[PDB]
2 protein chains.
Amino acid sequence: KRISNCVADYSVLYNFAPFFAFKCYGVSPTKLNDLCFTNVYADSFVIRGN
Amino acid sequence: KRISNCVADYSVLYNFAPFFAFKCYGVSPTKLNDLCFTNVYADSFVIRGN
Ligand SMILES: *[C@@H]1O[C@H](CO)[C@@H](O)[C@H](O)[C@H]1NC(C)=O
Ligand SMILES: *[C@@H]1O[C@H](CO)[C@@H](O)[C@H](O)[C@H]1NC(C)=O
């Protein structure tokens, strides 16, 4: 899913799904609200736990 | 809760609550029985998992 030309409030993401915590690389989930991005890509799938 | 003037045996903490593991900063849970502290503060609350 392509995400652009919008204001992203990542703090509300916790309300959408009951995930325990983020796993971010090269960035912190704490600072996501303070940054800008050219484009955002949301890749969704289902796998096994392991 | 203020904790002072007592001998603390942290190894028994695992019996009190069914928590999986500690999360310590600046110290290891392994060495807690070998140290002294001027005062201990226990802050209790309830939050969401995320
Ligand atoms: C997902 O959408 C449904 C209706 O399609 C809504 O009832 C539900 O609250 C939504 N989930 C969350 C976590 O808000
Ligand atoms: C907590 O206290 C109750 C009685 O108040 C006791 O039965 C129980 O064993 C205690 N919990 C633990 C983990 O020892």
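FYI, residue positions are counted from 1 along the chain as it appears here.
This deposition comes from electron microscopy, 2.3 Å.
Heads up, the Cβ atoms here are built off N, Cα and C, so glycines get one too.
While the structure shown retains the original residue, Swiss-Prot records the natural variant A:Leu13 to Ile (Swiss-Prot position 368) with this note: In strain: Omicron/XBB.1.5, Omicron/EG.5.1. Summarising the environment of A:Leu13 (variant position), the number of other Cβ atoms within 10 Å of its Cβ, over all protein chains shown, is 14. Classification of A:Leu13 (variant position) by DSSP places it within a helix.
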